[PDB]
Amino acid sequence: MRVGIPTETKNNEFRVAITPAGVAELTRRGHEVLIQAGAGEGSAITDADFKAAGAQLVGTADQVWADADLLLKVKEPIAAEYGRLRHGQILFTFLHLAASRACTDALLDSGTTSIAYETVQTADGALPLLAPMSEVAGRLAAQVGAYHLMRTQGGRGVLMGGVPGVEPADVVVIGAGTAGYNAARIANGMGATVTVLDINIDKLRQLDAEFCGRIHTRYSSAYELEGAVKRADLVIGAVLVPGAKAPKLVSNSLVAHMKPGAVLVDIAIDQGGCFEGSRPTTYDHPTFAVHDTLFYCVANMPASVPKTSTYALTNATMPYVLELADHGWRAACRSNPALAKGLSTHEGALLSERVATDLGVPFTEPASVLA
Amino acid sequence: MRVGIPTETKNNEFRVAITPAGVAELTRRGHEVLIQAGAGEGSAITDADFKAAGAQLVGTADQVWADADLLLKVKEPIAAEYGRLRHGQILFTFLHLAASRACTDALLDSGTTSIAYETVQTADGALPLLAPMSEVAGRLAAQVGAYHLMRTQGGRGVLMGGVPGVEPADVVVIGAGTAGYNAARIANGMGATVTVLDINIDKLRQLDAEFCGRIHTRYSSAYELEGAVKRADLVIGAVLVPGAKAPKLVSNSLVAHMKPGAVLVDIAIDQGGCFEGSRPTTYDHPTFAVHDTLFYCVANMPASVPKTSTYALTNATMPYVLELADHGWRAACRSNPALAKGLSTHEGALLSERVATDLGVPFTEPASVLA
Amino acid sequence: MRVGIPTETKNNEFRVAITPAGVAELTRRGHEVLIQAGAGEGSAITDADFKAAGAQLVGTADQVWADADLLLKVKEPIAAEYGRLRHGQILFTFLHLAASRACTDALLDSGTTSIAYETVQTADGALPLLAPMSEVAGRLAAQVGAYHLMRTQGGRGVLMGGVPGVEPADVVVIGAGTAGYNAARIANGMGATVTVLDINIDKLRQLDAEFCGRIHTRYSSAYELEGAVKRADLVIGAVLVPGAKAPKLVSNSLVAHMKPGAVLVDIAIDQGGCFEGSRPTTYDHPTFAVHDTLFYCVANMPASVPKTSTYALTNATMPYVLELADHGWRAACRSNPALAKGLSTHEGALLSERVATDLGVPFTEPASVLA
Amino acid sequence: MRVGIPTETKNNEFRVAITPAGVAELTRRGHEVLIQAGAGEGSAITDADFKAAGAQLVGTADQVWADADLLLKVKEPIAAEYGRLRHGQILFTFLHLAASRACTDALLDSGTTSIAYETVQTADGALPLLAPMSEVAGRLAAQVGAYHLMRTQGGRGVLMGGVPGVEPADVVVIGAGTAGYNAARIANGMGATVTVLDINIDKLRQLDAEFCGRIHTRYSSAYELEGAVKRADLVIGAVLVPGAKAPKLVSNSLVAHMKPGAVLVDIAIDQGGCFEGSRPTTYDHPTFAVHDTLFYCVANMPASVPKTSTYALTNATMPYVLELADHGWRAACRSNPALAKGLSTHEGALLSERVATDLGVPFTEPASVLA
Amino acid sequence: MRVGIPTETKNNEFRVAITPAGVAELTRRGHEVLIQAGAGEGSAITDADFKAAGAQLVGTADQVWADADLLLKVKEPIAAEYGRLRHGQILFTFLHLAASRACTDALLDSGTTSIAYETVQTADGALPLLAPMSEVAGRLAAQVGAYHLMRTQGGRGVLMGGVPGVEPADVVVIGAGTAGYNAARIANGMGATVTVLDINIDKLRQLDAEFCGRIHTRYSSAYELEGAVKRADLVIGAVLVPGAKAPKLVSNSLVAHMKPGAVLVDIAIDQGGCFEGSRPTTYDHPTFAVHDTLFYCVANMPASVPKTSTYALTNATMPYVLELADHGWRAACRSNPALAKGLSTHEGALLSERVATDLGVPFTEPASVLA
């Protein structure tokens, strides 16, 4: 079986769906790896690095998409790529079909068999392909917040960690999951005083243990949330609902009461955001004002640290990549129920319940497509 | 005696030379404090805050400059201000007279008696009024470095701390003084692996103790420095030679050998920089390319976190301010040798030898202006 | 030469001026050590422990006082002991002659040559026999503060460290010398959020490095001190000026604005206190109300942990004791300038300037008593 | 539906069963919250604070008890209160029906439907409403032990953390559950050397990892326990068996071999104690002697830090309170099996097996009262 | 001026007196560096590494010795090398002339001008060239002790850190200087419980601060030392008397009371040892019994980690090496009093007081040889 990786075509997407390490593993199992020349450049992986590990470099996208039995991507197929989708081809990538009827149509139209990173789910309910992205975004949030708190960028102009004799920044992190833990850890390391809000006290218990006294924790009643946000220099919204909408926890009237220059970072912005004033922004125009505060809501944040996030994602996808390549999609899916939860599309059929219901019509077919 | 504080007029200087804390102290001792309406805004100190503490708010610059016996500033007098300099007036601020013959001429012409923050020196050779700006700079450097490391900003695209399974950034800090210690500490807090280089082993011993194994230390031979810089994702230049010009420790050919996308932050940029390719940049155009790497050389960096730096500076100046207001300049200088080392100008006389020699002519008069 | 240690007679003084370790040292050098039977009991040192180390147990106080050439105590001679003072006898203890007209007269009268622990001072200005007592007091202050913050004792009823989800206590420590450092450390260890205030930024810099972010530091302007105190659940006064009287840093009006039930602990109570409402209390009636707040001002605090303080004090005194035993007082004092600073009394003469120049007349006689 | 909270009547019970945060939640869901004036005083919550959050302040206890559909308390109804129990009313508090036949009678007699905090149990066997009381207790134990270790209180007179050069206290904690973990953590924070004993090595592994070497762990054989206890200055009994009686792990003959002045704190006192010599004490007479050691056995310890323990408890109860208020008891109990395990009384029937079987007769009625 | 480095000839001396780093610095200032082929192999530095940095490789010892103006070594000249000593040549190495009249004779005879690493001393009394060897020795002592504590090696058979539920090893370190601090640090990191003894309480204070509670400190009376030693699984003797003979602090009768299998490591073995039973051993026969305990007394311990210790040493020597190379010996010595302290020999004259008045006759000549 033949495996192909095209350059990501979306604007400001710098990741690639495989690294030399992954190339090496597939090659040693006798699969052939076709990589579009230039595909790893945004992530600082050169064509030489890919060649060294056994890949065949190929000049054009067209030639990757025709030719590959398994196609690995990072983002969903873009308009210009709809034409390339094929019949006897397994496509594995972030799909988010619910957010694009156009995309879903193109997939079932071409009769492509597709599997979504975001709905691969282990028996304990974990989504192992999203987890690494949440780690990245959590850690990033602390960094971008710190920078945008400079007066020079419109922020209140406080240094994260103060200096001896002077108060550090007061940071609140809403949500104690993977993203929230990671944002808290990095803000803390920068010397800010950090309080995390959650309604799950066991999650707060973990945070309390891990840092002894250092990271403060507070039970997240609306009343305690208001009080904390009112005093914050930096607020990080990190309530990521696995596959739903993400609740709006901070209202515009509450922001109207924050200190002038405070900054709010919405890690939940893909999938809806969790401040009410939230709206997706771009790399060149990352922030905008809401009543005297600064909002930072860049969509698709993990893409800004591609050397890190390419490895983070492909380390997690690798085992699943290997199973597909060795066994083909049915079989791999029969052997591995986590994988099967990821099945989305096969020869015109829509296999996802949340998507079928949600995206107007088509209608499910459970998985019985696994005869 | 009357004490006046004007808005800083240099662009992108957001600090102010007093806080309410200081205002209250001066009032309690029966001095009158004159503050230019709006002076504290960049530092998020309102007129009301200043009023509350006992200050008299004044509508124009001219009114503060005439009226004040002791005039407190952050930066040196700008061209537009030369007109306001007076005869029986003590001016206390960062002067950097060596950098400007125009400024020095305006000072001795007007016969004003001036004391420089940056040459106030205690018996042990410390410069207590620069130290807090070095703390700010060092901590800032790590944050700006981390941010500009994003692909989105032209950097290699690596997250400071990595995420589990993925390597963190390799950060090297050149110089183990106040600035370098602080850079190292914040970068280490963000999860990066950090190596600091210095020729003073005792300073390396302190860093080793403070962090147990965590912060690596290396003796700074040219050979060792080249080796460490060649591997770095992030390099911080923190060699601040206290009143001289700062050695050029990273050469352009050495930068030609660094990883593509590496970022170099030069905290030594005021006073000359310590990379060969260094050149002062501005807040809106902070970086530029040198051979495939990105240089960050923003002058006057402490000014971008004005809420923090105003307090860090004014807490350090306050005891000198109080001694001046209570006793007048001679006497304060006779009592306090550290303050005396700051004496620059009095009634046309230039009192600083480093300056007099350096600045072509005028010629010293030691201090016997203290009859 | 013969060394004697009487039981401490002042009430609730539980320490003893030597341990078996010290007795053994003295014995090995061929001195005779006379100990009043029962002397070590408050400090959980039994007569058998003393005997095992070479001491001679002796039934009565009188027999220790006559017979000993060098007399070691912890506190000053009490009224009932004035009769026991002798002429060819060195007395070494905490004296505080300043505080007792009567005591000074007694010592002069009897012609006793006496050396005070608290004015023994090294070339660098350290007071090495007081330091261990400040360590003890600092650590104790946090313990007592925690306890009296219980509602059951009259305090506002907050646990030092909170529990997950709930705020810890807000603790401010005024003073960053040895006592303040130690109080802050233990408070922090208990999980409280701790801020220390001081006017010496270098001491704030040490505290900041030692705990990375963990212990907050604030420059001690009255303005800043008032803000910190108003928010505090526990305030610990730890400004011990070397040998003067201790400034009053918290006013009664200030206390009237504090949270009801807040507790204030004045470690500076011996030697004056540093709150205005402060007044010496005793172990059985340790606290008293001041406007809805609770003050804790127990005098002589190190005595409440005698097993620790006995050792702390006597480890510090030991080398001075050995010098005096081996060489007699002059010679010991000529050899050792730190010891000579402790000289207080000899053959009717008063040898201390601060005390002569404070306790009305007698008049100094510098030290020339060392012919 | 209408929710009522009476002042706590039991002597030295300072908590209150709701906070403003909880009142706010209930109010926004359109429920009526009746609070007896003064109810929050012990916990430093004013009637103003309650009224701001939407509460109806009510002058008498009887006014709350009639009028309230759901009645929230902290402790069991006392003698004086039995008259107030009603038919169509849900009572939610700490019951301990096992320990009072009288109580139980009153409950079934008045036909009140009551649910007990301490039997609410999640599928995994956790008792989430007891947990926060354990955390408080464990943390408290370390503070009270420290205090009573002073000679002034009868203890042997050692400071928890020692001071440089002098040994710290030897603390042993029996039991590695939530209370044990929290006592050990605070004791260690105060600088003492801490050993914890348990028969569950997994729990010892967690302590080991959490503090790296810092907290010592020892397997709890009687032999090993004997050895540890004999050397300890402070012993904390923290073995809280779920809802049974708590084993007697330290016998009186063993205490006879302990160091004079050692202090033993029994957190397991409510529910029986775990020292043989243990006996409930009160806040004004907290300790008593057992062979030259000091026992501390204050019942109801969490009440002494009411500001902390009120929030800790009510954060944990809140989501149950909301389910009851919104759904009524049947339905809430159908919906939520953890709640159901708490069911103790309804219209004369006794619903708890452990109490039916243990409190002589009445006899169970499983839960079928949920028709 | 030309600089030569011979292979070290002493058995089991693996270090070399320069690294590539050093070669490069020298070369850049226009000095030619002669290195004997093979010199760096013991320290894992190849001839290629040295060549790449500018060195001239030379086949024979004789050729380096004749030809070099400045000769750099690690150890003192051995018998077989006496013949190679020259007239107009500066020799810079560890000499320890007091330990060998033969060696001293050879140096004076040949008229060589020699400077000892061990007596280079800075104004503050530091010996900067021994310090790094003390760091190495202290760190090594913990490793070797841990190893020989296995039964397999004759030790008591305890693991340094224990495992959960099982006691770790009890380690005592005598001496709180650079070596003892480093031994303490590593032992602690291995999980052992560590007590350090010293007479200097300030040194104990530093250790207490640095590790919070973690590393125990005890005042070093004989009485206290005995108690500590009796209980120890491992004792490390770390009292390095700067240039004297090192006190014998552990007696053979004391070792007779230690636990069977205990191991004692004497870092002070070069220079005399600090245990009574101590006796220099060799790498292949490293240990020996003294009453049921194991002594470990390998001479010249830093030589066993030559990759580490070459760098540690040559980093410290480098600035001195550059001053000599650039200025010649007189002048370097006149500019640099620390260097002048090292002067030992010139043209038949013996220039060291301690050595002359210790090594029978010759007689000093202060330094007047600097005309």
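The header says X-ray crystallography, 2.6 Å.
Here the Cβ of each residue, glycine as well, is placed from N, Cα and C on the backbone.
Taken from Swiss-Prot, the feature substrate binding site covers D:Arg15, D:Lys75. The Cβ neighbour count for D:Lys75 (substrate binding site), using a 10 Å radius and every protein chain shown, is 19.
One mutagenesis experiment catalogued in Swiss-Prot, D:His96 to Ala, is accompanied by this note: Completely inactive mutant. Annotation note: D:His96 (mutagenesis position) sits in a coil segment as assigned by DSSP.
Other C-beta atoms found within 10 angstroms of the C-beta of D:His96 (mutagenesis position) number 19, with every protein chain shown included. Under the heading active site, proton donor/acceptor, Swiss-Prot lists D:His96 (among others), citing experimental evidence as support.
Annotated NAD(+) binding site per Swiss-Prot: D:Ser134, D:178-179, D:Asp198, D:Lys203, D:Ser220, D:239-240, D:267-270, D:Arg279, D:298-301, in sequence order, evidence recorded as experimental evidence. Take the CB of D:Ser134 (NAD(+) binding site) and look out to 10 A: across all protein chains shown you find 23 other CB atoms.
D:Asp270 to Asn appears in Swiss-Prot as a mutagenesis experiment; the accompanying note says: Completely inactive mutant. The bifurcated hydrogen bond between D-270 and the ribose of NAD is replaced by a single hydrogen bond. Annotation for D:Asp270 (mutagenesis position): spatial neighbours D:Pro280, D:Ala299, D:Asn300, D:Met301, criterion Cβ-Cβ under 8 Å with sequence separation of six or more.
One entry in Swiss-Prot concerns the mutagenesis experiment D:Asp270 to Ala. Its note says: Completely inactive mutant.
The active site, proton donor/acceptor annotation in Swiss-Prot covers D:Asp270 (among others).
Taking D:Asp198, D:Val239, D:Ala268, D:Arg279 as the binding-site residues under consideration, the smallest Cα distance to D:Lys75 (substrate binding site) is found for D:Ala268.
Ranked by Cβ neighbours within 10 A across all protein chains shown, the binding-site residues D:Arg15, D:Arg279 are led by D:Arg15. In this view, D:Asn300 (NAD(+) binding site) is surrounded by 21 other Cβ atoms within 10 Å of its Cβ, with every protein chain counted. Here the CA atom of D:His96 (mutagenesis position) lies 27 Å from the CA atom of D:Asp198 (NAD(+) binding site).
Between the C-alpha atoms of D:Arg279 (NAD(+) binding site) and D:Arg15 (substrate binding site), the distance comes to 24 Å. With a threshold of 8 Å between Cβ atoms, none of the recorded positions D:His96, D:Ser134, D:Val239, D:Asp270, D:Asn300 neighbour chain A. The Cβ of D:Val239 (NAD(+) binding site) has 23 neighbouring Cβ atoms from other residues within 10 Å, across all protein chains displayed. Residue density at D:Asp198 (NAD(+) binding site): 23 other Cβ atoms are found within 10 A of its Cβ, drawing on all protein chains shown. For the pair D:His96 (mutagenesis position) and D:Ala268 (NAD(+) binding site), the Cα-Cα distance reads 15 Å. Long-range Cβ contacts of D:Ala268 (NAD(+) binding site) within its own chain (separation 6+, distance under 8 Å): D:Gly237, D:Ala238, D:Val239, D:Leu240, D:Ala246, D:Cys274, D:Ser278. Cα of D:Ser134 (NAD(+) binding site) to Cα of D:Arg15 (substrate binding site): a distance of 15 Å. Look at D:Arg279 (NAD(+) binding site): DSSP puts it in coil.
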